[PDB]
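K.L.:
Have a look at this one.
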Amino acid sequence: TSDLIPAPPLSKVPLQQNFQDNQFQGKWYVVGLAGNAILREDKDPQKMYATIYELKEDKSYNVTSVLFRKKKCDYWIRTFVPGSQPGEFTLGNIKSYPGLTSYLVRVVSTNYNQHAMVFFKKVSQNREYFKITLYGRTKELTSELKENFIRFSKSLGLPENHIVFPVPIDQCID
Ligand SMILES: COC(=O)[C@H](CCCCN(O)C(C)=O)NC(=O)[C@@H](CCCCN(O)C(C)=O)NC(=O)c1cccc(O)c1O
Ligand SMILES: [Fe+3]
Ligand code: NA
């Protein structure tokens, strides 16, 4: 019913040193997308989408994804609660997602004003899913940065067809 490439040990997912949560606020474009449930589809290629991070009084993030689907904009909202160390988070109100028993976020690297790599891992219906997002402050990033993403995705066991670069669009995400 399902076959998944295993989640890597956390020992080989770096953590961004000295994480500045206020500086990580704002809109990010998903320019690179990889994971064990992520699969390249040339018939119907992945459209680019955007994720907005905004701190609250209590320093949790209100994370809002906006994506273009069925000729409309869909708004996926959830809370990231600070975890064991800075740059590391857990999901708030996990109770509202049936089957979901675990959720981890980890900021691998970022220069705040241009690019970022973030690692996600969830366990749901006892199935362990993980993904890496290549966040871009603009819709385009350099070749260097994208290969860096490609080769990092591979260091966690992902083949080429599990790595995608969503195609830039104008609807919803601007
Ligand atoms: C992550 O971005 C994505 O491309 C889409 C977002 C959906 C947007 C679609 N839509 O609503 C639109 C276009 O309007 N979703 C995933 O690929 C799922 C696959 C696992 C599904 C688990 N599952 O329920 C099954 C049946 O396989 N998610 C993850 O792989 C995943 C892994 C770790 C942490 C997460 O939070 C995840 O979501
Ligand atoms: Fe998700
Ligand atoms: Na270049």
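Since chain A takes its numbers from Swiss-Prot, the residues it shows come out as 24-197.
Every residue gets a Cβ built from N, Cα and C, even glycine.
According to Swiss-Prot, the protein has these features:
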BINDING   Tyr72, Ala73, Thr74, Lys145, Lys154, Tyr158  carboxymycobactin binding site
BINDING   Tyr126, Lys154  enterobactin binding site
MUTAGEN   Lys145 to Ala  Strongly reduced affinity for catecholate-type ferric siderophores; when associated with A-154
MUTAGEN   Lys154 to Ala  Strongly reduced affinity for catecholate-type ferric siderophores; when associated with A-145
K.L.:
Among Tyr72, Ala73, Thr74, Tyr126, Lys145, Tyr158, which recorded positions lie by ligand 1, judged by Cβ under 6 Å to any atom?
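P.N.:
Only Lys145 qualify.
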K.L.:
Pick the one among the mutagenesis positions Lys145, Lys154 whose Cβ has the fewest other Cβ atoms within 10 Å in this structure.
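P.N.:
Per-residue Cβ counts within 10 Å for the mutagenesis positions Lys145, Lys154 bottom out at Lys154.
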K.L.:
Give me the count of other Cβ atoms within 10 A of the Cβ belonging to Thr74 (carboxymycobactin binding site).
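P.N.:
Its Cβ shell of radius 10 Å holds 19 other Cβ atoms.
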K.L.:
What is the interatomic distance between the Cα atoms of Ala73 (carboxymycobactin binding site) and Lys145 (mutagenesis position), given in whole Å?
P.N.:
20
K.L.:
Would you mind listing, in sequence order, the residues at least six apart from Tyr72 (carboxymycobactin binding site) in the same chain with a Cβ closer than 8 Å to its Cβ?
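P.N.:
Listed in sequence order, they are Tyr52, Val53, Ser88, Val89, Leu90, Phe91, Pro189, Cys195, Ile196.
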K.L.:
Express the distance between the Cα positions of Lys145 (mutagenesis position) and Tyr158 (carboxymycobactin binding site) as a whole number of Å.
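P.N.:
That comes out at 19 Å between the alpha carbons.
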K.L.:
At the Cα level, what's the spacing in Å between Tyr126 (enterobactin binding site) and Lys154 (mutagenesis position), rounded?
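P.N.:
Per the Cα atoms, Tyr126 (enterobactin binding site) and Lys154 (mutagenesis position) stand 12 Å apart.
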K.L.:
With the Cβ atom as the reference point and anything under 6 Å counting, tell me which of the recorded positions (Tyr72, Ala73, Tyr126, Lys154, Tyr158) are near ligand 2.
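P.N.:
Going through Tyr72, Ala73, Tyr126, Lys154, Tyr158 in sequence order, none turns out to be close to ligand 2.
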K.L.:
Which state, by DSSP, holds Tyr126 (enterobactin binding site): helix, strand or coil?
P.N.:
strand
